[PDB]
There are 2 protein chains.
Amino acid sequence: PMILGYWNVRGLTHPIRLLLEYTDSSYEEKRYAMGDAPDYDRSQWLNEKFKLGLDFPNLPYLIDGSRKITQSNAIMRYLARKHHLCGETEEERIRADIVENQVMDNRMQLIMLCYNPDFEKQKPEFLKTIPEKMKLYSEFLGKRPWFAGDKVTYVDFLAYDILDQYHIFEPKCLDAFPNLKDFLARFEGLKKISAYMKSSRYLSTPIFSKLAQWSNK
Amino acid sequence: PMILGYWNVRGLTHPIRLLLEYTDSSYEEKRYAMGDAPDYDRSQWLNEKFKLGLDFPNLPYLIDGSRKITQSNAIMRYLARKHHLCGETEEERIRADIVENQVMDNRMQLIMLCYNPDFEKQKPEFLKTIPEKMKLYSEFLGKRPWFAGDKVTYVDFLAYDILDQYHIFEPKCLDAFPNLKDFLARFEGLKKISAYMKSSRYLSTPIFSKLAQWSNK
Ligand SMILES: N[C@@H](CCC(=O)N[C@@H](CS[C@@H]1c2ccccc2-c2ccccc2[C@H]1O)C(=O)NCC(=O)O)C(=O)O
Ligand SMILES: N[C@@H](CCC(=O)N[C@@H](CS[C@@H]1c2ccccc2-c2ccccc2[C@H]1O)C(=O)NCC(=O)O)C(=O)O
């Protein structure tokens, strides 16, 4: 089978785990565990980081036959090309490219805040920027069923994950944007997705490592 | 013409400027200035941020008629598809995808240090990590003339840029890596590039905004 390697946290790997399920991929995962404070040992990974034949050793990684990939985005794209989940027109391609990169931006923002020792000080302020962020996604999506247009593409798995994370962070953030709540429901309603969510493999939380100030357990 | 907007710094926009030049594109630039400390005024940009019809307003931006794009990597991809500078086979696509994202990781590491108020004390630690980073690029490229294979692709524009930035930061960092010095020369050796470098338009440094601790003026 294919092998997915990552920490035993949702982190930035949710989209790949969902896409493996949606495509009915034959895969097994290696979920590395980090140690407890003060040490937070990374040994389980570190011992084999440079023994896997990866070009640029990192987590997550994907092993698919003789192909070895790192970089979450490159893993998504690889799987999208494999299963025909890319945009079919220039218009869809552009939408997907922008979405993929914007998600990473909004992700880094949450991460950077969640790892700040001053998290509690900062929250209030970060919370005030949510509406403006969500608004942008809502207006982009509009009346379309999916982010790139008429069909589900790999970017919907990226956007699902980030909107879901923001929603966990702030329960009421999507209340003013019905199309986004609708989108979450539509994504969760995809048959393989609905099944996966009830399974033992589903890892919703924690999102972050032991080290973060939020969703660390 | 196409309009490229960004700060009046190199930042993360070098690859686009190089690419517009390499493909002989007709384009004008809007180089926004930032005020000096302590306020670091951003009004030139902010005065029009929400007035350009961008889906997710940001810098850089590229306006190509009706087409309005943000996210640096989506701009590279759009220009790459227009001019057939994408990988042609699966193998080249995967190499491109990984390098694109890896470059961003190595760019973000540099930014994190350069914006750290503990810059001078932090620097030593940073320097120790460079040899490893360069080694991975060196081993990945190997004996290939270009990053994706035997033809220049958009990713060579990204790789050029991050390799050059690190080389400016630590001038002895490529000495141990023959094929990386060769690559820089090959790339700078391209007619259109060589020509641009002599042009009024060329903007090598500052790399960072006025707020940084290095290459800030
Ligand atoms: N840009 C690369 C991310 C590479 C990276 O930072 N990987 C981290 C895990 S993601 C990491 C993370 C860790 C734990 C919990 C959460 C996260 C996470 C979540 C969201 C966004 C980013 C992260 C990273 O901090 C790592 O541990 N790499 C192996 C190594 O360096 O030796 C990619 O998109 O795949
Ligand atoms: N993910 C986006 C980058 C988004 C971004 O942070 N844009 C910055 C400039 S790059 C920014 C930067 C600025 C000056 C100098 C250097 C940099 C830089 C260099 C490398 C990597 C990242 C940066 C950013 O901090 C900006 O000012 N956005 C407009 C806004 O917020 O209203 C992309 O790839 O285009």
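Throughout, chain A uses Swiss-Prot numbering, with the displayed residues spanning 2-218 in order.
Cβ atoms here come from the backbone N, Cα and C positions, even for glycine.
What Swiss-Prot says about this one:
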BINDING   A:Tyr7, A:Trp8, A:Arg43, A:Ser44, A:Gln45, A:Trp46, A:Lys50, A:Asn59, A:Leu60, A:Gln72, A:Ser73  glutathione binding site
BINDING   A:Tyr116  substrate binding site
DOMAIN    A:2-88  domain 'GST N-terminal'
DOMAIN    A:90-208  domain 'GST C-terminal'
MUTAGEN   A:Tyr7 to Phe or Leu  Reduces catalytic activity about 100-fold
MUTAGEN   A:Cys87 to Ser  No change in activity
MUTAGEN   A:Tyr116 to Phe  Reduces enzyme activity about 100-fold
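Among the recorded positions A:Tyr7, A:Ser73, A:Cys87, A:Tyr116, the residues whose Cβ lies under 6 Å from any atom of ligand 1 are, in sequence order, A:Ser73. In this structure, the mutagenesis positions A:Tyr7, A:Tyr116 were compared by how many other Cβ atoms lie within 10 Å of their Cβ, and the smallest count belongs to A:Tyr116. Residues within less than 8 Å, Cβ to Cβ, of A:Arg43 (glutathione binding site) and separated from it by at least 6 positions along the same chain comprise A:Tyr33, A:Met35, A:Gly36. Across the domain 'GST N-terminal' (A:2-88), DSSP classifies residues as 28 helix, 20 strand, 39 coil. Within the same chain, the residues at least 6 positions away from A:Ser73 (glutathione binding site) whose Cβ sits under 8 Å from its Cβ are A:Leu13, A:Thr14, A:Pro16, A:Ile17, A:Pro61, listed in sequence order. Rounded to a whole value, the Cα-Cα separation of A:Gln45 (glutathione binding site) and A:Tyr116 (mutagenesis position) is 23 Å. Taking Cβ-Cβ distances under 8 Å and a sequence separation of 6 or more, the neighbours of A:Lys50 (glutathione binding site) in its chain are A:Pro58. The shortest Cα-Cα distance from A:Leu60 (glutathione binding site) to any of the mutagenesis positions (A:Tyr7, A:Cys87, A:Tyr116) is found for A:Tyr7. Remark: secondary structure over the domain 'GST C-terminal' (A:90-208) totals 80 helix, 0 strand, 39 coil, with classes taken from DSSP. One residue stands out among the recorded positions A:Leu60, A:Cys87 for having the most other Cβ atoms within 10 Å of its Cβ: A:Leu60. Distance between Cα atoms for A:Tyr116 (mutagenesis position) and A:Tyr7 (mutagenesis position): 19 Å, as a whole number. Spanning the listed glutathione site, residues A:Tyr7, A:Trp8, A:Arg43, A:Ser44, A:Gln45, A:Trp46, A:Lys50, A:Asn59, A:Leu60, A:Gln72, A:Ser73 have a farthest Cα to Cα distance of 22 Å. Around the Cβ of A:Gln45 (glutathione binding site), 15 further Cβ atoms fall within 10 Å across all displayed protein chains.
Geometry remark: A:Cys87 (mutagenesis position) versus A:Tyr7 (mutagenesis position), CA distance 24 Å.
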